[PDB]
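A quick write-up on the structure given underneath.
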There are 2 protein chains.
Amino acid sequence: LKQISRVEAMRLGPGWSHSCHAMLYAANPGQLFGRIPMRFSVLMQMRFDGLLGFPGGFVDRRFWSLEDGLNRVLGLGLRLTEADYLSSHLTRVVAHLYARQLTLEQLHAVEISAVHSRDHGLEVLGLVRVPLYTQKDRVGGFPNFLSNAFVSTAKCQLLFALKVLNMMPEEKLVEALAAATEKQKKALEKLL
Amino acid sequence: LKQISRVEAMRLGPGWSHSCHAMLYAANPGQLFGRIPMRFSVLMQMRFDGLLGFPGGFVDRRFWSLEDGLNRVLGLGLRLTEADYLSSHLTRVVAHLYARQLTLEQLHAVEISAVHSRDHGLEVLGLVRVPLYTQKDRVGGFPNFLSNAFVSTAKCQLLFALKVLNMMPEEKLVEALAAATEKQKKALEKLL
Ligand SMILES: [Cl-]
Ligand SMILES: [Cl-]
(Lines of atoms letter the chains of each structure in order from A and count residues from 1; the text may use other names and numbers.)
(Lines give C-alpha, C1' and ligand atoms only; values in the text may rest on other atoms or scores of the structure.)
(Ligands and ions follow the chains in the order given, each with its own letter.)
Protein backbone atom coordinates (compact mmCIF):
# COMPACT_ATOMS: atom_id res chain seq x y z
CA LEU A 1 0.00 0.00 0.00
CA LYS A 2 1.89 3.02 -1.38
CA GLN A 3 2.81 5.78 1.08
CA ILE A 4 3.04 9.42 -0.04
CA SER A 5 4.06 12.63 1.73
CA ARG A 6 1.35 15.07 2.73
CA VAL A 7 2.79 17.89 0.57
CA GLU A 8 3.20 15.65 -2.50
CA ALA A 9 -0.37 14.35 -2.03
CA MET A 10 -1.56 17.96 -2.08
CA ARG A 11 -0.05 18.39 -5.59
CA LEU A 12 -2.01 15.52 -7.15
CA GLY A 13 -4.37 16.31 -10.04
CA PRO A 14 -8.05 17.26 -9.52
CA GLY A 15 -8.89 13.64 -10.51
CA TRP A 16 -7.67 12.49 -7.08
CA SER A 17 -10.08 12.46 -4.14
CA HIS A 18 -8.84 13.02 -0.57
CA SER A 19 -10.20 11.38 2.57
CA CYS A 20 -9.15 12.38 6.08
CA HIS A 21 -9.72 10.21 9.15
CA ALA A 22 -8.93 10.43 12.88
CA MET A 23 -7.80 7.70 15.27
CA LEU A 24 -8.80 8.90 18.73
CA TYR A 25 -7.42 6.73 21.56
CA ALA A 26 -6.73 6.70 25.29
CA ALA A 27 -4.65 4.71 27.77
CA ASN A 28 -7.00 2.31 29.57
CA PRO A 29 -5.85 0.95 32.95
CA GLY A 30 -8.90 -1.34 33.08
CA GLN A 31 -8.70 -5.11 33.45
CA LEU A 32 -11.36 -7.18 31.69
CA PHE A 33 -12.78 -9.76 34.14
CA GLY A 34 -10.18 -8.34 36.54
CA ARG A 35 -7.32 -10.18 34.76
CA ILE A 36 -6.87 -9.03 31.11
CA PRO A 37 -5.11 -5.65 30.68
CA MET A 38 -6.96 -3.46 28.16
CA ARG A 39 -3.95 -1.13 27.73
CA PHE A 40 -5.58 1.26 25.22
CA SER A 41 -9.02 1.99 23.81
CA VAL A 42 -9.34 3.18 20.20
CA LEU A 43 -12.55 4.51 18.60
CA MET A 44 -13.85 3.23 15.29
CA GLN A 45 -17.37 3.25 13.92
CA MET A 46 -19.94 1.42 11.90
CA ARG A 47 -20.43 3.36 8.67
CA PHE A 48 -23.64 3.71 6.63
CA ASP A 49 -22.26 1.12 4.18
CA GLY A 50 -22.03 -1.60 6.85
CA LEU A 51 -18.23 -1.44 7.24
CA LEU A 52 -15.99 -0.46 10.16
CA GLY A 53 -13.81 2.60 9.69
CA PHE A 54 -12.35 5.60 11.47
CA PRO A 55 -14.32 8.82 11.98
CA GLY A 56 -13.82 11.15 9.02
CA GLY A 57 -14.56 11.27 5.32
CA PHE A 58 -13.89 12.97 2.00
CA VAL A 59 -12.59 16.55 2.07
CA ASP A 60 -13.58 18.98 -0.71
CA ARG A 61 -10.30 20.79 -1.43
CA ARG A 62 -12.15 23.59 -3.27
CA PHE A 63 -13.16 24.74 0.23
CA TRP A 64 -10.77 23.33 2.82
CA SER A 65 -7.23 22.38 3.69
CA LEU A 66 -6.81 18.72 4.69
CA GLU A 67 -6.90 19.71 8.37
CA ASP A 68 -9.83 22.17 8.16
CA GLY A 69 -11.76 19.55 6.17
CA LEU A 70 -10.93 16.72 8.60
CA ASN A 71 -12.44 18.61 11.56
CA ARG A 72 -15.68 19.21 9.61
CA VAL A 73 -16.20 15.57 8.48
CA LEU A 74 -15.64 13.64 11.75
CA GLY A 75 -19.38 13.32 12.47
CA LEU A 76 -18.77 13.18 16.25
CA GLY A 77 -20.80 16.32 17.10
CA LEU A 78 -17.74 17.88 18.74
CA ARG A 79 -9.27 20.79 16.66
CA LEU A 80 -6.99 18.28 14.93
CA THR A 81 -3.92 19.79 13.21
CA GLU A 82 -0.77 18.87 11.30
CA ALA A 83 0.72 17.94 14.70
CA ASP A 84 -1.70 14.99 14.77
CA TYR A 85 -0.87 13.85 11.20
CA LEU A 86 0.52 10.31 10.84
CA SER A 87 0.66 9.40 7.14
CA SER A 88 -1.01 9.29 3.74
CA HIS A 89 -1.60 6.24 1.59
CA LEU A 90 -2.76 5.80 -2.01
CA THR A 91 -5.72 3.37 -1.79
CA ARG A 92 -8.08 7.10 -7.19
CA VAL A 93 -8.10 8.11 -3.52
CA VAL A 94 -5.47 9.35 -1.05
CA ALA A 95 -6.31 8.36 2.53
CA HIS A 96 -4.87 10.72 5.17
CA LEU A 97 -4.55 9.49 8.74
CA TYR A 98 -4.44 11.63 11.89
CA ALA A 99 -4.29 10.43 15.51
CA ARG A 100 -4.75 12.05 18.92
CA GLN A 101 -4.31 10.63 22.41
CA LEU A 102 -7.03 11.72 24.82
CA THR A 103 -7.67 10.86 28.45
CA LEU A 104 -10.09 7.94 28.86
CA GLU A 105 -12.53 10.48 30.30
CA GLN A 106 -12.22 12.59 27.14
CA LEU A 107 -12.63 9.47 24.98
CA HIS A 108 -15.88 8.68 26.79
CA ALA A 109 -16.98 12.30 26.27
CA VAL A 110 -16.53 11.79 22.51
CA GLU A 111 -18.75 8.67 22.62
CA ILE A 112 -21.45 10.66 24.45
CA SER A 113 -21.16 13.58 21.98
CA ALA A 114 -21.35 11.11 19.08
CA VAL A 115 -24.69 9.58 20.05
CA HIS A 116 -26.16 13.13 20.12
CA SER A 117 -24.57 14.15 16.77
CA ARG A 118 -26.48 15.26 13.64
CA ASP A 119 -24.85 12.45 11.65
CA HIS A 120 -25.88 9.73 14.12
CA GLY A 121 -28.17 7.27 12.34
CA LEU A 122 -27.35 8.71 8.91
CA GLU A 123 -23.71 8.39 7.73
CA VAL A 124 -22.60 6.97 11.15
CA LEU A 125 -24.39 4.01 12.70
CA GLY A 126 -22.49 3.78 16.02
CA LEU A 127 -19.05 3.98 17.61
CA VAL A 128 -17.16 0.93 18.84
CA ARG A 129 -14.07 0.56 20.99
CA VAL A 130 -11.32 -1.66 19.59
CA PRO A 131 -10.35 -4.50 21.98
CA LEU A 132 -6.51 -4.65 21.82
CA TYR A 133 -6.17 -7.67 24.15
CA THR A 134 -6.30 -11.30 23.11
CA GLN A 135 -8.10 -13.85 25.29
CA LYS A 136 -6.72 -17.22 26.31
CA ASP A 137 -8.39 -18.95 23.35
CA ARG A 138 -6.05 -16.87 21.10
CA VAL A 139 -8.97 -15.36 19.09
CA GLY A 140 -11.23 -13.46 21.53
CA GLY A 141 -10.60 -9.71 21.42
CA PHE A 142 -8.28 -8.23 18.81
CA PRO A 143 -8.06 -11.17 16.33
CA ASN A 144 -11.86 -11.51 16.22
CA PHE A 145 -12.10 -7.73 15.85
CA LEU A 146 -9.74 -7.76 12.86
CA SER A 147 -11.96 -10.44 11.25
CA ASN A 148 -14.78 -7.88 10.81
CA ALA A 149 -15.30 -6.00 7.52
CA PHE A 150 -13.46 -2.69 7.10
CA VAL A 151 -13.71 0.16 4.65
CA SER A 152 -10.77 0.37 2.23
CA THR A 153 -7.52 1.38 4.00
CA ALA A 154 -8.96 1.48 7.56
CA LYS A 155 -7.65 -1.90 8.73
CA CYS A 156 -4.19 -1.15 7.33
CA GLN A 157 -4.30 2.35 8.89
CA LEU A 158 -5.25 0.88 12.28
CA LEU A 159 -2.35 -1.59 12.24
CA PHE A 160 0.06 1.06 10.95
CA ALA A 161 -0.94 3.51 13.70
CA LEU A 162 -0.72 0.91 16.51
CA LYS A 163 2.84 0.16 15.40
CA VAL A 164 4.13 3.71 14.88
CA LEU A 165 2.52 5.13 18.05
CA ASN A 166 4.19 2.26 20.00
CA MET A 167 0.83 1.00 21.28
CA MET A 168 1.50 -2.63 20.34
CA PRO A 169 4.69 -4.49 19.37
CA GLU A 170 4.93 -5.30 15.64
CA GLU A 171 5.21 -9.02 16.45
CA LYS A 172 1.87 -8.91 18.27
CA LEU A 173 0.19 -7.04 15.37
CA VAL A 174 1.45 -9.65 12.89
CA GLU A 175 0.15 -12.45 15.15
CA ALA A 176 -3.26 -10.81 15.58
CA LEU A 177 -3.71 -10.34 11.82
CA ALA A 178 -2.60 -13.94 11.09
CA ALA A 179 -5.11 -15.22 13.67
CA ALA A 180 -7.89 -13.06 12.15
CA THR A 181 -7.16 -14.29 8.63
CA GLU A 182 -6.97 -17.95 9.65
CA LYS A 183 -10.33 -17.50 11.44
CA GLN A 184 -11.91 -15.99 8.30
CA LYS A 185 -10.55 -18.87 6.18
CA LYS A 186 -11.86 -21.57 8.53
CA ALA A 187 -15.30 -19.91 8.75
CA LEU A 188 -15.59 -19.61 4.96
CA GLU A 189 -14.54 -23.27 4.58
CA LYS A 190 -17.53 -24.29 6.75
CA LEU A 191 -19.85 -22.38 4.40
CA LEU A 192 -18.12 -23.62 1.20
CA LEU B 1 -29.55 -25.04 13.44
CA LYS B 2 -31.92 -27.04 15.67
CA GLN B 3 -34.97 -25.22 17.06
CA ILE B 4 -36.46 -26.15 20.44
CA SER B 5 -39.53 -24.97 22.36
CA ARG B 6 -39.02 -22.68 25.32
CA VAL B 7 -40.62 -25.15 27.78
CA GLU B 8 -38.60 -28.12 26.48
CA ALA B 9 -35.40 -26.03 26.66
CA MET B 10 -36.22 -25.35 30.32
CA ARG B 11 -36.16 -29.14 31.02
CA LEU B 12 -32.62 -29.67 29.72
CA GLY B 13 -30.00 -31.01 32.15
CA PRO B 14 -27.82 -28.73 34.34
CA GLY B 15 -25.02 -29.34 31.78
CA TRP B 16 -26.80 -26.98 29.36
CA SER B 17 -26.11 -23.24 29.53
CA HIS B 18 -28.80 -20.71 28.56
CA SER B 19 -28.22 -17.38 26.84
CA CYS B 20 -30.95 -14.78 26.35
CA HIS B 21 -30.71 -11.91 23.87
CA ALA B 22 -32.94 -9.02 22.74
CA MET B 23 -33.47 -7.60 19.26
CA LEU B 24 -34.67 -4.04 19.78
CA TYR B 25 -35.84 -2.33 16.57
CA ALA B 26 -37.88 0.60 15.27
CA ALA B 27 -39.54 1.68 12.03
CA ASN B 28 -37.29 4.29 10.40
CA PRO B 29 -38.89 6.63 7.84
CA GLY B 30 -35.47 8.12 7.05
CA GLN B 31 -33.95 8.19 3.57
CA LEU B 32 -30.17 7.85 3.32
CA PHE B 33 -28.81 10.58 0.99
CA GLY B 34 -32.50 11.47 0.53
CA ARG B 35 -33.09 8.46 -1.77
CA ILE B 36 -32.51 5.10 0.04
CA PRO B 37 -35.34 4.01 2.38
CA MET B 38 -33.94 2.80 5.72
CA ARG B 39 -37.22 1.06 6.65
CA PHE B 40 -36.11 -0.24 10.07
CA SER B 41 -33.23 0.22 12.48
CA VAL B 42 -32.08 -2.73 14.62
CA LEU B 43 -29.60 -2.51 17.51
CA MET B 44 -26.62 -4.83 17.80
CA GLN B 45 -23.35 -4.32 19.63
CA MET B 46 -19.64 -4.92 19.61
CA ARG B 47 -18.90 -7.41 22.36
CA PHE B 48 -15.75 -7.63 24.53
CA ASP B 49 -14.57 -10.54 22.35
CA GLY B 50 -14.51 -8.43 19.17
CA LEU B 51 -17.68 -9.93 17.67
CA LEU B 52 -21.08 -8.42 16.83
CA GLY B 53 -24.06 -9.76 18.74
CA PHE B 54 -27.37 -8.80 20.30
CA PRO B 55 -27.62 -7.26 23.77
CA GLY B 56 -27.93 -9.99 26.39
CA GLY B 57 -25.91 -12.87 27.78
CA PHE B 58 -25.90 -16.02 29.89
CA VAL B 59 -28.67 -16.44 32.47
CA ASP B 60 -27.96 -18.28 35.73
CA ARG B 61 -31.07 -20.43 36.17
CA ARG B 62 -30.26 -21.02 39.86
CA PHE B 63 -31.46 -17.43 40.34
CA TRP B 64 -33.68 -16.38 37.45
CA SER B 65 -36.31 -17.38 34.94
CA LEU B 66 -35.27 -16.86 31.31
CA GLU B 67 -37.18 -13.56 31.22
CA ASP B 68 -36.01 -12.22 34.63
CA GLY B 69 -32.44 -13.14 33.65
CA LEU B 70 -32.70 -11.53 30.20
CA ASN B 71 -33.65 -8.13 31.67
CA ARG B 72 -30.64 -8.24 34.03
CA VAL B 73 -28.01 -9.13 31.37
CA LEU B 74 -28.84 -6.62 28.58
CA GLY B 75 -26.09 -4.19 29.63
CA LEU B 76 -28.03 -1.19 28.25
CA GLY B 77 -28.32 0.67 31.59
CA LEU B 78 -32.12 0.68 31.27
CA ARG B 79 -39.24 -5.13 30.92
CA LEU B 80 -39.08 -7.85 28.26
CA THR B 81 -41.49 -10.77 28.79
CA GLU B 82 -42.71 -14.01 27.22
CA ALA B 83 -44.79 -11.80 24.89
CA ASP B 84 -41.52 -10.69 23.28
CA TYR B 85 -40.15 -14.26 22.90
CA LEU B 86 -39.37 -15.40 19.34
CA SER B 87 -37.53 -18.73 19.48
CA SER B 88 -34.80 -20.89 20.96
CA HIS B 89 -31.99 -22.62 19.11
CA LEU B 90 -29.41 -25.21 20.17
CA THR B 91 -26.03 -23.69 19.19
CA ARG B 92 -23.81 -27.11 24.86
CA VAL B 93 -25.79 -23.85 24.76
CA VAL B 94 -29.42 -22.91 24.12
CA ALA B 95 -29.75 -19.42 22.63
CA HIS B 96 -33.09 -17.71 23.41
CA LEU B 97 -34.19 -14.80 21.24
CA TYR B 98 -36.60 -12.02 22.23
CA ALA B 99 -37.60 -8.98 20.15
CA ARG B 100 -39.42 -5.71 20.84
CA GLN B 101 -40.49 -2.93 18.49
CA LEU B 102 -39.89 0.54 19.90
CA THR B 103 -40.46 3.99 18.45
CA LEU B 104 -37.33 5.39 16.77
CA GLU B 105 -37.26 7.94 19.59
CA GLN B 106 -37.24 5.12 22.16
CA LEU B 107 -34.53 3.30 20.17
CA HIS B 108 -32.36 6.43 20.33
CA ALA B 109 -33.06 6.66 24.07
CA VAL B 110 -31.63 3.13 24.45
CA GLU B 111 -28.45 4.18 22.60
CA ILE B 112 -28.06 7.17 24.94
CA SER B 113 -28.70 4.99 28.03
CA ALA B 114 -26.18 2.44 26.73
CA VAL B 115 -23.24 4.85 26.49
CA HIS B 116 -23.85 5.77 30.18
CA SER B 117 -24.22 2.11 31.31
CA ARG B 118 -22.00 0.36 33.90
CA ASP B 119 -21.10 -2.29 31.31
CA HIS B 120 -19.98 0.25 28.70
CA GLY B 121 -16.29 -0.29 27.95
CA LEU B 122 -16.23 -3.63 29.79
CA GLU B 123 -18.41 -6.44 28.34
CA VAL B 124 -19.97 -4.05 25.74
CA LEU B 125 -17.78 -1.94 23.47
CA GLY B 126 -20.49 0.02 21.61
CA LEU B 127 -23.90 -0.25 19.96
CA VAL B 128 -24.38 -0.22 16.20
CA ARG B 129 -27.47 0.15 14.04
CA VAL B 130 -27.96 -2.51 11.36
CA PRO B 131 -28.30 -1.00 7.85
CA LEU B 132 -31.13 -3.01 6.19
CA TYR B 133 -30.89 -1.26 2.79
CA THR B 134 -28.60 -2.27 -0.05
CA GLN B 135 -26.85 0.42 -2.12
CA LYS B 136 -26.71 0.49 -5.90
CA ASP B 137 -23.37 -1.36 -5.94
CA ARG B 138 -25.27 -4.37 -4.47
CA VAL B 139 -22.93 -4.64 -1.43
CA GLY B 140 -23.10 -1.34 0.49
CA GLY B 141 -25.35 -1.58 3.55
CA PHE B 142 -26.80 -4.93 4.59
CA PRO B 143 -24.54 -7.33 2.60
CA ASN B 144 -21.39 -5.59 3.87
CA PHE B 145 -22.88 -5.64 7.37
CA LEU B 146 -23.48 -9.40 7.19
CA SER B 147 -19.81 -9.84 6.17
CA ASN B 148 -18.69 -8.75 9.67
CA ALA B 149 -17.86 -11.30 12.41
CA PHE B 150 -20.72 -12.42 14.67
CA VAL B 151 -20.91 -14.32 17.91
CA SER B 152 -22.30 -17.85 17.55
CA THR B 153 -26.03 -17.84 16.64
CA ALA B 154 -26.41 -14.02 16.36
CA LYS B 155 -26.26 -13.78 12.56
CA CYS B 156 -28.74 -16.65 12.18
CA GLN B 157 -30.98 -15.09 14.87
CA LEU B 158 -30.91 -11.72 13.06
CA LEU B 159 -31.95 -13.27 9.74
CA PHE B 160 -34.57 -15.46 11.41
CA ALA B 161 -36.10 -12.47 13.23
CA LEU B 162 -36.15 -10.23 10.12
CA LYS B 163 -38.09 -12.95 8.31
CA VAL B 164 -40.61 -13.89 11.02
CA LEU B 165 -41.33 -10.28 12.07
CA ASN B 166 -42.03 -9.51 8.37
CA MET B 167 -39.34 -6.80 8.29
CA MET B 168 -37.72 -8.10 5.09
CA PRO B 169 -38.89 -10.58 2.43
CA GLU B 170 -37.16 -13.98 2.63
CA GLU B 171 -35.91 -13.57 -0.96
CA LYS B 172 -34.11 -10.35 0.01
CA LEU B 173 -32.54 -11.99 3.10
CA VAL B 174 -31.24 -14.88 0.97
CA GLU B 175 -29.80 -12.39 -1.55
CA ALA B 176 -28.13 -10.29 1.16
CA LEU B 177 -26.48 -13.34 2.76
CA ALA B 178 -25.30 -14.66 -0.64
CA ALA B 179 -23.78 -11.25 -1.43
CA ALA B 180 -22.06 -11.13 1.99
CA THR B 181 -20.59 -14.61 1.56
CA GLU B 182 -19.38 -13.96 -1.98
CA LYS B 183 -17.72 -10.76 -0.70
CA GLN B 184 -15.96 -12.67 2.09
CA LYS B 185 -14.75 -15.30 -0.40
CA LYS B 186 -13.38 -12.73 -2.86
CA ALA B 187 -11.61 -10.79 -0.07
CA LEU B 188 -9.99 -13.95 1.33
CA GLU B 189 -8.88 -14.95 -2.20
CA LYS B 190 -6.95 -11.64 -2.45
CA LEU B 191 -5.12 -12.50 0.79
CA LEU B 192 -4.56 -16.18 -0.14
CL1 LIG C 1 -9.76 -15.22 28.57
CL1 LIG D 1 -26.24 4.02 -3.52
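Residue numbering for chain B follows Swiss-Prot, covering 9-86, 90-102, 107-207 in order.
According to its header, this structure was worked out by X-ray crystallography, 1.7 Å.
Any Cβ shown, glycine's included, is placed from N, Cα and C.
Neighbour density for B:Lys10 (mutagenesis position): within 10 A of its CB lie 8 other CB atoms from the protein chains shown. Swiss-Prot lists B:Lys10 to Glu among its mutagenesis entries, and the accompanying note reads: Abolishes interaction with TP53BP1.
What Swiss-Prot says about the mutagenesis result for B:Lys151 to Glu is this: Still able to interact with TP53BP1. In the structure as shown, the Cβ atom of B:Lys151 (mutagenesis position) sits within 10 Å of 9 other Cβ atoms.
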Chain break of 4 residues - Cα distance B:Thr102 to B:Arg107 (Å, rounded to integer): 7
Unmodelled stretch of 3 residues - C-alpha distance in Å from B:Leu86 to B:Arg90: 9
